[PDB]
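Shown next, in structure tokens, is the structure this report addresses.
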Amino acid sequence: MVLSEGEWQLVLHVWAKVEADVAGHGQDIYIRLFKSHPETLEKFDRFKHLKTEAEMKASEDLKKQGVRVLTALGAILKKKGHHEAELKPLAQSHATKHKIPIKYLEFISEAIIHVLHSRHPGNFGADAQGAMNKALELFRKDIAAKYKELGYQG
Ligand code: HEM
């Protein structure tokens, strides 16, 4: 499954705007994920007690987590599909330490697309959203193959 260089440029041009303030984008993506699919918050032992969007917004630890997640995903997207080294540690921790099913990776993908669609209409028109969806589908397909190698059905 393979993206064209033009699709990768549409992915990297919206990611450049995310990088103006990766912490703010991470907060919005995690609030969207937890609001839309509340069951995903139960996987975070440090954050599952948060009850409202205001508590989520005020959590310094959740802000730091959002920066970690988006910076790891950004490094994966900048490899333009050559991300085997980056996916190894991530697949292992998400399969075995955190136990994150592929369905929850689909939910965070949905949250990312929703937040980029809302914040970045200048760089997230239909063709760019289609390229980001392809990049995230590639990421989830390769993560799912690694999960199977690691012994996790998820
Ligand atoms: C775009 C997909 C994702 C990326 C790039 C990502 C990235 C990361 C990174 C870099 C870390 C820190 C190091 C590690 O333990 O691997 C992390 C931790 C974690 N991830 Fe993810 N993650 C993703 C999706 C998810 C989803 C969807 C969930 C749950 C629904 C999840 C649950 C967790 C948890 C529970 C931790 C430990 C958090 C803590 O220390 O409090 N991840 N993730």
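Sequential numbering from 1, following the chain as shown.
If you're wondering, the header gives X-ray crystallography, 1.7 Å.
The backbone N, Cα and C atoms fix where each Cβ goes, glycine too.
Sequence annotations record features per position, and here Swiss-Prot assigns heme b binding site to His94 based on experimental evidence. In sequence order, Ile100, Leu105, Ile143, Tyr147 make up the list of same-chain residues 6 or more apart from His94 (heme b binding site) whose Cβ falls under 8 Å from its Cβ.
Its Cβ placed at the centre, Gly122 (variant position) has 10 other Cβ atoms within 10 Å. What Swiss-Prot notes for the natural variant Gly122 to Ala is this: In metmyoglobin.
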